[PDB]
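Trainee: My structure is below; once you've seen it, I'll send some questions.
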Amino acid sequence: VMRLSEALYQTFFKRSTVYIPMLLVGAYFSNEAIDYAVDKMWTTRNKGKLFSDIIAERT
Amino acid sequence: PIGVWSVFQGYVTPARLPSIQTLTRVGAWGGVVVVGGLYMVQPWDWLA
Amino acid sequence: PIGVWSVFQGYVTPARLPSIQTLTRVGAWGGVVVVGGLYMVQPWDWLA
Amino acid sequence: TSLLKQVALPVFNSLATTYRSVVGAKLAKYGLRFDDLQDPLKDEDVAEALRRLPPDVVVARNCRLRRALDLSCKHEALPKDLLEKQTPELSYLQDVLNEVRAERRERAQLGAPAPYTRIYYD
Amino acid sequence: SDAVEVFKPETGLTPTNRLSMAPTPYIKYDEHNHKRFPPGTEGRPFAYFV
Amino acid sequence: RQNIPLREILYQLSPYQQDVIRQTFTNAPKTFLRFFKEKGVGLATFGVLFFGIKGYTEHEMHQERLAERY
Amino acid sequence: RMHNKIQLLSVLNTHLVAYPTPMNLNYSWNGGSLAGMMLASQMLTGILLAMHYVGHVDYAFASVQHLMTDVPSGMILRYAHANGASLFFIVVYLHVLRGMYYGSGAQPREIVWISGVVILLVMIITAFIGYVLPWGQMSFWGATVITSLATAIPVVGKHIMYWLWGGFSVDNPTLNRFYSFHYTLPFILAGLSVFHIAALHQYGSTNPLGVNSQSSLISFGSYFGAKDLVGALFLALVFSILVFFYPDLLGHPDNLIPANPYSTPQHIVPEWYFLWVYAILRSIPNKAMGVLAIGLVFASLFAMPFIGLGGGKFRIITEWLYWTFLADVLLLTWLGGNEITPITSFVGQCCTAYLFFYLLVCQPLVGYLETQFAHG
Amino acid sequence: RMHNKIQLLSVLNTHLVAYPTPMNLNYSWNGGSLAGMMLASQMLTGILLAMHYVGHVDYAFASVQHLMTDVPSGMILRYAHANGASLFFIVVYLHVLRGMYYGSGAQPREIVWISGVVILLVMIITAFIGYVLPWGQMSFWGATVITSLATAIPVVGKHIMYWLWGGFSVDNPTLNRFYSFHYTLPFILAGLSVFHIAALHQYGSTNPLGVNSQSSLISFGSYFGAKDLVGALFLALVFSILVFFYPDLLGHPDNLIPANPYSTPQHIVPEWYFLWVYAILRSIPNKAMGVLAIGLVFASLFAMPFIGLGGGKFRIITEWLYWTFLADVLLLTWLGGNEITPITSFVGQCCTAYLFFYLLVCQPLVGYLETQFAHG
Amino acid sequence: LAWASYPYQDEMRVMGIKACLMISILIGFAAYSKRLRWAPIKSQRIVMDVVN
Ligand SMILES: CCCCCCCCCCCCCCCCCC(=O)OC[C@H](COP(=O)(O)O)OC(=O)CCCCCCCCCCCCCCCCC
Ligand SMILES: CCCCCCCCCCCCCCCCCC(=O)OC[C@H](COP(=O)(O)O)OC(=O)CCCCCCCCCCCCCCCCC
Ligand code: HEC
Ligand code: HEC
Ligand code: HEC
Ligand code: HEC
Ligand SMILES: COC1=C(OC)C(=O)C(C/C=C(\C)CC/C=C(/C)CC/C=C(\C)CC/C=C(\C)CCC=C(C)C)=C(C)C1=O
Ligand SMILES: COC1=C(OC)C(=O)C(C/C=C(\C)CC/C=C(/C)CC/C=C(\C)CC/C=C(\C)CCC=C(C)C)=C(C)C1=O
Ligand SMILES: COC1=C(OC)C(=O)C(C/C=C(\C)CC/C=C(/C)CC/C=C(\C)CC/C=C(\C)CCC=C(C)C)=C(C)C1=O
Ligand SMILES: COC1=C(OC)C(=O)C(C/C=C(\C)CC/C=C(\C)CC/C=C(\C)CC/C=C(/C)CCC=C(C)C)=C(C)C1=O
């Protein structure tokens, strides 16, 4: 039913030497997004208890 | 008798050598190891 | 199976068991182990 | 022991029929028989009994085992119309295997071995 | 070569012999674990993207 | 490599001509119930024996502690 | 064709890529790959920890602490090693229980079962001498209690005890020789695992149906690589949870006290994976009889392929008795962690007697009755 | 047959008892079994040594002294482990020179030669980092001079150097990680040795005549067991002489001084088996060019099965040139123990140039001329 | 004192949250790639002459 596009296949999928650098940049951005989400959730939950909150409070 | 013996006997002609397309497809692996090393180390904006 | 299945299937008979002379000559290796241990440890007052 | 061992055999027969009923209910969903549960690698007498068989019996046994293994991979059972036709207790091997084991018991009383060994690979 | 001398089949109208002499184009696969796509579905598969 | 005599017709479909995980949601409750139907007796006898012997032992240990009191 | 030109390509292709395997193997057949992966993990993290550990009684605990706090990624490595030992024992115990359930040690796979029992004994010794290396209170006192079982042997007991200690008590030479033996024994485990796997490839694996499977075989590399990856990821999840969220859950708090030979703890207990052997030992009020009972347990494990009849699903009486055996070994695990008490002594004695009854009476005799029921 | 029923006995029989070997092998084919015996001896002595050695600064020297004077049979174990490295290198060097003389790496035994060169590199690294362990002046200063040679690779220099050291100088982290790496590397040596022997068994050994020997093959296990035992007894005589009569003959007296990072010795030279590489490095007046030449020697060693034409006798020009090569290598070994002098620099440069000339020009071109003379 | 026994508890928990999320996504992706490879076998059709 759902099917990968031919023009998108001929560019990023037909050769491994083009597929692998695309894989590495996607891996970089996926790690950045996961880091951002985990850090935002942790800092939101534990607000007011961290050391940086005390330091920014003393300014 | 694999190596210099193959070229002394005349077994390495213009034929049986890799083509330009074959060497380019093998030569395209040079960018993959460069990108992999830059991905592993990540020296961002280190180019001079 | 070969251990207890052979006893239960009736394959272990007196005619198939090793002889008493074979059991005597095989069991004579027990003195060899005793004298080998006595040679290794030498824990005796036997020399006098 | 002989006074109580005269009637210890019908109790054995009743337990055996109950056991075969339960296991044959388990076996029939895979299309298997009781004789298909014997492995030529596990027993050298079964390996000897299997080469004494006509080729069509061996072809049928292999077909049943292949169907059961495919069913086991698919986590399925046989459909109802096939499941009602299954005969888990129709023997094809017990006579030949009983003859093989009797021959081996006969050779052992005279000190002779069996004229076959285990299946050895490599 | 002939199939009677090379494959050496049994004689009869068994289920395997019927498909051997005339195979059917209406092949039914098992669909308990996977439902098939409509036949002749073209295009590079979506599983590469996944 | 171990010739096997067999007569069959085998059919196989391409893995890009069928779905991958969509039937897994339909069959999941049935497979759960089938698993517990097949392994119900063994898990129950395990649970009965383990928790009954553990409970009897812990009860008698508590009685032993109470018997040492003054 | 390319693997036909080099030997090392051919052996790898035959035994990893194109090896035939029964198509109906379920997820109970993943314990071996997981055990191999846990052995590789233990070897890697141990090699990395050995670059910061010092095997001396004045610096062992302090170097452990320094590795925990000051070495970059040292806490991850130390917790990964200490909890990977427990996950290694979990995976191996489940592998052995799979073999006990299906009767996988039977002919023609007696060598596989025997090399497995050898592997398990080496694993037990490796973990026991590795636990002494932090030189905490449990590390000292468990080595004292267990190596004092050699005096149960008459005449030459104390001499073997003093020879193993290097002195009159557990001290620095014991720790140094334990460190050398502990570094060494995992490589013997790797060799034994290679031999154990090459023994199985002679005939192949058994299947969950318990029948001959030579008609339905598929390639190992294309199909069971992904199926092993799935189980490896489920194991990596549990490993991550244990390392990062509950790192001292499977440990003991007394091993964080430095060792004191003049003040014993109130409750000397081993790690959880030695608790059933410890319960067998504590249930019998005689040291020689307890050591003999442990040796007879392992002798019964060696003698399983020759006295055991009875296998998987279609052999239903032994299949039902398997769950009673499993409840018995978990009751032995629980009883080891509890103190000595008349009811725990009685229950441990009954549980040991039932383990012997199942191993030596149920497996031959009930197996023979069900073979006569099914094929007589 | 009894060996036809257990797969372990079949492999052992096939590869150690009934293996067909040429009957005209002389005593220069005993290098490999002697090298394996020396590897096993080093592993045994070291595993025994590690039960009394402490891998920490301010304890390492004292632990070696306590091993020497207080451990029963400890002096024998230490001197055996120290001189066994020298005898191991003597045997492996004579093995390599045999292979150089006979052209043993040629088709179809290129994998055997390549795995040998890999084994030699691992042996060199193992011996160096094991020499660091006693923590004397020679240990510290040799480890300093060699590891601070990564500042020849541009840009990525001192980063790699400081990551190797675990700090800013050779100190306790360097010694502590060198202990773990040195314990671990000989098991890789044993595995590579097993692979190396298994690669030879695909095609069997060459003979002193250099002809096909398939017509005249005899069993290994009867005829070449006693022949190996004779050479092993000669090696045991030399080993016993070295251990008991001249235990410090092959060493350096400066390694009996505790290491001082602020005072350097007058002459810093390695062990004798590293001296030819040291002379090649020290002769060239550039660090990066010296490391490039050292790498080029081993690259030319790897390329030898694909460029080397010419074997033993009946190829007489290359046979004569082998003795010039042997003299060149022994001269480089002598030059490494001297001081830096303009004449010694000139002679070492000429010796390095001739070594490259023989390895890269004589072996292909003179060998091709010999083939054109003999069969042209 | 609870901080002194476990000085890196916060960093360990942040790394554990990231690891659990990543492994949980990878479990689904690996199950997908397992079921894709095994699909021609799980849906194969075998027809034989045996009825029993
Ligand atoms: C005094 C000290 C007080 C301590 C209080 C806390 C004790 C422990 C917590 C309470 C535990 C009791 C309920 C445990 C339920 C666990 C789940 C379970 O059993 O399901 C498994 C299992 C689940 O089967 P599946 O779902 O098929 O796996 O359930 C069963 O099959 C039922 C098990 C019933 C057998 C155990 C009954 C309790 C034993 C008590 C025996 C007392 C003897 C008294 C003799 C002396 C009298 C004077
Ligand atoms: C063939 C021989 C087989 C032998 C079988 C041995 C047992 C194998 C299974 C054992 C199950 C694990 C139990 C470990 C803890 C026992 C503690 C004990 O008894 O002493 C209580 C002990 C002391 O209690 P007290 O001395 O009585 O106060 O308490 C503790 O130390 C805390 C117990 C924590 C329990 C954690 C449970 C969950 C951990 C993770 C579970 C993972 C399951 C599998 C998942 C991965 C799959 C690959
Ligand atoms: C069960 C199998 C097991 C294997 C295999 C294993 N270890 Fe360990 N190791 C342990 C245990 C248990 C400990 C004790 C951990 C603790 O409680 O701190 C330990 C601890 C250590 C320690 C002390 C550091 C510390 O955290 O206490 C070192 C060093 C070590 N192991 C090295 C190794 C090396 C090197 C290898 C392999 C080449 C290895 N280990 C393989 C079980 C194992
Ligand atoms: C006491 C028993 C025992 C122990 C311990 C054991 N094995 Fe197994 N193992 C077996 C048996 C029996 C089989 C064959 C089971 C079958 O194929 O049905 C087996 C099979 C295997 C398999 C093939 C697939 C599988 O998982 O069944 C692998 C891989 C394996 N073992 C590896 C290991 C490793 C690695 C270790 C430990 C470091 C280990 N085994 C410990 C008995 C054991
Ligand atoms: C750089 C080369 C090289 C090194 C280093 C080397 N080998 Fe050899 N070895 C060879 C070659 C080439 C042969 C084949 C000789 C022939 O058959 O003519 C060989 C043959 C052998 C043999 C068969 C008997 C013999 O001596 O011919 C053994 C055993 C052996 N090697 C073991 C070892 C061991 C053990 C080591 C090191 C610990 C080692 N080798 C190191 C190249 C090497
Ligand atoms: C190829 C050579 C080689 C091998 C193989 C080798 N070693 Fe040694 N090792 C040395 C040398 C050289 C020294 C320095 C000895 C000296 O000068 O005192 C050394 C030193 C040591 C020391 C420090 C104590 C001392 O007296 O120097 C230990 C401990 C040690 N080795 C253990 C081992 C172990 C353990 C193994 C194998 C499992 C092993 N060695 C294998 C070469 C080797
Ligand atoms: C059908 O059945 C089968 C399986 O089940 C489904 C399998 O899974 C496998 C594959 C086996 C695996 C993954 C187990 C791992 C194997 C072993 C022998 C574990 C021991 C090996 C170790 C620890 C290697 C680590 C040591 C090294 C690398 C040496 C040191 C050197 C360096 C660090 C450089 C096979 C062949 C199989 O047929
Ligand atoms: C906290 O502590 C404790 C442990 O620890 C974690 C324990 O396990 C145990 C109990 C464990 C038992 C009964 C099972 C394991 C039993 C033994 C005997 C382990 C084997 C080890 C021995 C005999 C030590 C000797 C070492 C040798 C011989 C080195 C090996 C080298 C060669 C064979 C060459 C207890 C009580 C304990 O309180
Ligand atoms: C007096 O001075 C000198 C020494 O001193 C006593 C020497 O010895 C040597 C001899 C050393 C040479 C020729 C180089 C040795 C080779 C290498 C590659 C350097 C060693 C590399 C190290 C220690 C990097 C860290 C790696 C380790 C520990 C192991 C890596 C692990 C694996 C490969 C699995 C020379 C020349 C010397 O003049
Ligand atoms: C050209 O013809 C040939 C030769 O030339 C005549 C040879 O020489 C050899 C090879 C010789 C061999 C294999 C014997 C030499 C010994 C070696 C390599 C190992 C030394 C080991 C010893 C002395 C004992 C080790 C003891 C133990 C217990 C370690 C094992 C560990 C465990 C079991 C855990 C071969 C194959 C050959 O074709």
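Sequence positions for chain H are given in Swiss-Prot numbering; the residues included correspond to 2-377, in order.
According to its header, the structure was obtained by electron microscopy, 2.4 Å.
For all residues, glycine too, the Cβ spot is worked out from N, Cα and C.
As annotated in Swiss-Prot:
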BINDING   H:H82, H:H183  heme b b562 binding site
BINDING   H:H96, H:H197  heme b b566 binding site
BINDING   H:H202  ubiquinone binding site
VARIANT   H:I317 to T  In strain: CC-1373
Trainee: State the Cα to Cα distance, in Å, between H:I317 (variant position) and the residue listed as 'ubiquinone binding site', rounded to an integer.
Mentor: 29
Trainee: Work out how many Å separate H:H202 (ubiquinone binding site) and H:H82 (heme b b562 binding site) at their Cα atoms, rounded off.
Mentor: 31
Trainee: How many other Cβ atoms are found within 10 Å of the Cβ atom of the residue listed as 'ubiquinone binding site', counting all protein chains shown?
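Mentor: A count of 13.
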Trainee: Taking only the Cα atoms, work out how far H:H197 (heme b b566 binding site) lies from H:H82 (heme b b562 binding site), in Å, as a whole number.
Mentor: 24
Trainee: Given H:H96 (heme b b566 binding site) and H:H82 (heme b b562 binding site), what distance in Å do their CA atoms have, once rounded to a whole number?
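Mentor: Their Cα atoms are separated by 21 Å.
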Trainee: Would you mind listing, in sequence order, the residues at least six apart from H:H82 (heme b b562 binding site) in the same chain with a Cβ closer than 8 Å to its Cβ?
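Mentor: Non-local contacts for H:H82 (heme b b562 binding site): H:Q43, H:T46, H:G47, H:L50.
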Trainee: Among the binding-site residues H:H82, H:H96, H:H183, H:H202, name every one whose Cβ is found under 6 angstroms from ligand 1, counting any of its atoms.
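Mentor: Qualifying residues: none.
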Trainee: If you count Cβ atoms within 10 Å of the Cβ of H:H197 (heme b b566 binding site), leaving out that atom itself, what do you get?
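Mentor: Result for H:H197 (heme b b566 binding site): 20 other Cβ atoms within 10 Å.
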Trainee: Check each residue in the chain of H:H183 (heme b b562 binding site) that is at least six apart in sequence and keep those whose C-beta is under 8 Å from its C-beta; list them in sequence order.
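Mentor: Expected: H:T127, H:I130, H:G131, H:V133, H:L134.
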Trainee: Any of the recorded positions H:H82, H:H96, H:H183, H:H202, H:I317 with a C-beta atom under 6 A from ligand 5? Give them in order, or none.
Mentor: H:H96
Trainee: Helix, strand or coil at H:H197 (heme b b566 binding site), per DSSP?
Mentor: helix
Trainee: Taking 10 A as the limit, how many CB atoms besides its own sit near the CB of H:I317 (variant position)?
Mentor: 13
